[PDB]
Amino acid sequence: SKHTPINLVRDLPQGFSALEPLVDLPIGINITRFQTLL
Amino acid sequence: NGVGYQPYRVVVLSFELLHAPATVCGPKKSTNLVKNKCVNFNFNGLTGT
């Protein structure tokens, strides 16, 4: 995850962004589909 | 009552493996480190000299 503290009003910002490792969790169970929450 | 008829606290431990990395692998040992002299170090990721 990265917060990206920059302003692009409507779409993805042009700039290059790097994502750093934050959380690791062990599950062992295959995830195949998923959904988002409002 | 006699010892045969007296309560004994019994705890039973079940040791099994499931399809997941074994997250319980006991304690990890640790010993003192130094500087400026040849050593063999068993760091968490790897072993080296």
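Numbers in chain A come straight from Swiss-Prot, and the residues shown are 205-242, in order.
Any Cβ shown, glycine's included, is placed from N, Cα and C.
Sequence-distant neighbours of A:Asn234 (mutagenesis position) (same chain, 6+ residues apart, CB-CB distance under 8 A): none. For the mutagenesis result A:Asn234 to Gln, the note given in Swiss-Prot is Increased resistance to neutralizing antibodies.
Natural sequence variation is annotated in Swiss-Prot for A:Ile210 to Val, with the remark: In strain: Omicron/BA.2.75. Around A:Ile210 (variant position), a 10 Å sphere centred on its CB holds 9 further CB atoms from the protein chains shown.
Per Swiss-Prot, natural variant A:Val213 to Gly is noted as: In strain: Omicron/BA.2, Omicron/BA.2.12.1, Omicron/BA.2.75, Omicron/BA.4, Omicron/BA.5, Omicron/BQ.1.1. In the three-state DSSP classification, A:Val213 (variant position) falls within coil. Counting only same-chain residues six or more apart in sequence, none has a Cβ lying under 8 angstroms from the Cβ of A:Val213 (variant position).
Here Swiss-Prot notes a natural variant, A:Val213 to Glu, with the remark: In strain: Omicron/XBB.1.5, Omicron/EG.5.1.
Here Swiss-Prot describes A:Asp215 to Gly as a natural variant; the accompanying note says: In strain: Beta/B.1.351. Residue environment of A:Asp215 (variant position) contains 6 other Cβ atoms, counted within 10 Å of its Cβ in all protein chains.
Under 8 Å, Cβ to Cβ, and six or more positions away along its own chain, A:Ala222 (variant position) finds A:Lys206. Looking at Swiss-Prot, you'll find the natural variant A:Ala222 to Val noted as follows: In strain: 20A.EU1.
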